[PDB]
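A.B. asks: Starting off with a structure, shown below.
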Amino acid sequence: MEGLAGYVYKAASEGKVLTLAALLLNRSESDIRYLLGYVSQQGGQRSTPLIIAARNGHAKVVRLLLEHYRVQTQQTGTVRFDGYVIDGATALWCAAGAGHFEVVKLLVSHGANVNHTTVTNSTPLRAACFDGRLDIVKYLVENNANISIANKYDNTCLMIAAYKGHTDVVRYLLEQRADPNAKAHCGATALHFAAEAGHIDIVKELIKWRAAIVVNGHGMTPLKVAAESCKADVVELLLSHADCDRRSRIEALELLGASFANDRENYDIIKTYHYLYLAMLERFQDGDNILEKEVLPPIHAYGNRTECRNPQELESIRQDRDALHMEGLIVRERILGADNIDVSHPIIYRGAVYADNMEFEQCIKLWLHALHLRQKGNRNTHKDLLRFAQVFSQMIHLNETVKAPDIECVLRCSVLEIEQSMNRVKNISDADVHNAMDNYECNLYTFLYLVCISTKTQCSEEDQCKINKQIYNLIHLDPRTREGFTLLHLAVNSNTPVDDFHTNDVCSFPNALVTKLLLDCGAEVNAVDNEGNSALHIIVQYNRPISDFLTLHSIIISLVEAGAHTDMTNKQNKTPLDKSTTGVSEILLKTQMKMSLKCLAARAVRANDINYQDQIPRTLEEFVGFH
Amino acid sequence: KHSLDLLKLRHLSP
């Protein structure tokens, strides 16, 4: 009788009071429990009829279910599908998340669990704070709700309310004996989220309640996070707390000026110089000498600038915008170090701007510094190499001689990142195995784009030797995609994706130059994927044998003359002349095919099923296994 | 262009 359960779920989800009354009419107690407790799936979520009735805000349906039928408010289901697959959520949690005060009042009063604990210890009060409705939070808290109960990561009810722009619920919680000194898994308190979001009222009400400013796990006080999030008005109120001393104020002002200098949304120059000069003034106005700062050595990425340690050194860079960007990057680096999460993103954005306004050399310097910083922190540099491929392709399309040491460094960090990605794939079992494999394939494609760009540049002998050394290292690393394609199958396959940006205009696979460069670096020419197709079974399938015949000819003579087997048979029992589908490719392969007694004897051995195990030399067992 | 391409939820569960 699952049909009645499905119709009842539909009637409860869509608020059909009369239809649900007609459906549950003429039913027995066991039937009533079966229909009103059954778990139904209607896209992404497991939910009972009452869970989906309260989650859709159908007050009449929920009140009808609890008045006559002895339904229980402790059922288990799933509610959301925006990165939030949470089990064990009762009807209170669904009602609070959907923000329906009219159902939660009719649900609690009928014997409900106000402080239910789901799988990730999320109280229904947490959902009501997430929505921000004061009426639901107040009703729950008045009905014996715990405020200090948090999830496994210690994200209390107050912190999620402080993260969002809800003011009334935050003020009410701080008025209801809440704890303003919660410590999350990363050390973040309530002030960090409220400051980074940009809510002045939440921060003011917290510092009114003795918020007890403490540095988070990643060496960042709330002032530093507020300044890093480019929130000026948030930072300029914690200085009145009288416990901030002076160095914290100075570093907050300097970080705020830095973040204003190099940001996308709120990009300021008058405000940047105003705050930087305020910080330097408060540094150098003490009178008993100064309040000096330790400064990193001149970083080659930002020219040769040792930031600014002189009153006539900031007054003389008010009128320059590149100098302000460089100084902001330098102070943000010396404040945040290099291992912080959000220290490299302004560098990446400034590099993107410099690429946009045709400053390709400074773009390259800044973006190599960004990749070096991210490699020190071991973050996900899979998009960064793609952006390098796009920038270099734009360089070649503009007939600009790209510097070869830069390409060597990019390739070295590409092979290091590919090794890191292989380690990550070997580590991440199943939680993000598809994401890891997608990142790995993207990294291999970016390395191939860099190789093709390298073939498009006339480098010297030493530079070409270094590029060959990096390609040699990655080839001997032997990467393999999810389809078993090595770096040679993709260099000859016409189906390898090319990024929609300028990389289409330069890196056009298949390339005879890329394949020749790989084969000069000891590429496994006889490499076999999991399907069976070799490096030669793939190229002969090329659908353009006349348009770029040279790019075909010089790629089907480079394979065969190096180490390829012309007659080797894949797992589908297909000679490369059989898997050709092109007269030109078939003839161009047949002209390179030298018949030999070994291939004929191996084919005659394999055809009639002769037991060739341990009766032939070990190097001929794989030979017979080919044909 | 280049700038027009650059455009934690586990800890932010409701």
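Recorded method is electron microscopy, 3.5 Å.
Cβ atoms are placed via backbone N, Cα and C, with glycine included.
OK, Swiss-Prot features for this one:
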type    : residues           : note
BINDING : A:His185           : Zn(2+) 1 binding site
BINDING : A:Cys186, A:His218 : Zn(2+) 2 binding site
BINDING : A:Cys186           : Zn(2+) binding site
MUTAGEN : A:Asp82 to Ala     : Abolished binding to -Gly-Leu-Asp-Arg C-degron at the C-terminus; when associated with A-131
MUTAGEN : A:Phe130 to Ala    : Abolished binding to -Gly-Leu-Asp-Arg C-degron at the C-terminus
MUTAGEN : A:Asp131 to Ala    : Abolished binding to -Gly-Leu-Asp-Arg C-degron at the C-terminus; when associated with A-82
MUTAGEN : A:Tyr163 to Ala    : Strongly reduced binding to -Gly-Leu-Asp-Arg C-degron at the C-terminus; when associated with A-193
MUTAGEN : A:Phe193 to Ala    : Strongly reduced binding to -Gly-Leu-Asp-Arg C-degron at the C-terminus; when associated with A-163
MUTAGEN : A:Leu597 to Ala    : Abolished ability to promote ubiquitination of target proteins such as GLI1
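Mind running through what each feature is packed against?
C.D. replies: The secondary structure of A:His185 (Zn(2+) 1 binding site), as reduced to three states from DSSP, is coil rather than helix or strand.
Within the same chain, residues at least six positions away from A:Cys186 (Zn(2+) 2 binding site) with a Cβ under 8 Å of its Cβ are A:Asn216, A:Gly217, A:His218.
Proximity of A:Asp82 (mutagenesis position) to non-local residues of its own chain (separation of 6 or more, Cβ distance below 8 Å) is seen for none.
Around A:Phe130 (mutagenesis position), a 10 Å sphere centred on its CB holds 22 further CB atoms from the protein chains shown.
Taking a C-beta cut-off of under 8 angstroms and a sequence separation of 6 or more, A:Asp131 (mutagenesis position) has the following same-chain neighbours: A:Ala96, A:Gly97, A:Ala98, A:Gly99.
A helical conformation is recorded for A:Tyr163 (mutagenesis position) in the three-state DSSP classification. Around A:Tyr163 (mutagenesis position), the C-beta neighbours below 8 angstroms that are at least 6 residues distant in the chain are A:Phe193, A:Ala194, A:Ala197.
Using a 10 Å Cβ-Cβ cutoff, A:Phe193 (mutagenesis position) registers 24 neighbours.
Sequence-distant neighbours of A:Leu597 (mutagenesis position) (same chain, six or more apart, CB under 8 Å from its CB) are absent.
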A.B. asks: When each of the mutagenesis positions A:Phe130, A:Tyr163, A:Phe193 is checked against chain B, which show a C-beta distance below 8 angstroms?
C.D. replies: A:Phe130, A:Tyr163
A.B. asks: Looking only at C-alpha atoms, tell me how far A:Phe130 (mutagenesis position) is from A:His185 (Zn(2+) 1 binding site), rounded to the nearest Å.
C.D. replies: 19
A.B. asks: A 10 Å Cβ contact count, applied to the binding-site residues A:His185, A:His218: which residue has the minimum?
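C.D. replies: Each of the binding-site residues A:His185, A:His218 was scored by Cβ atoms within 10 Å; lowest is A:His185.
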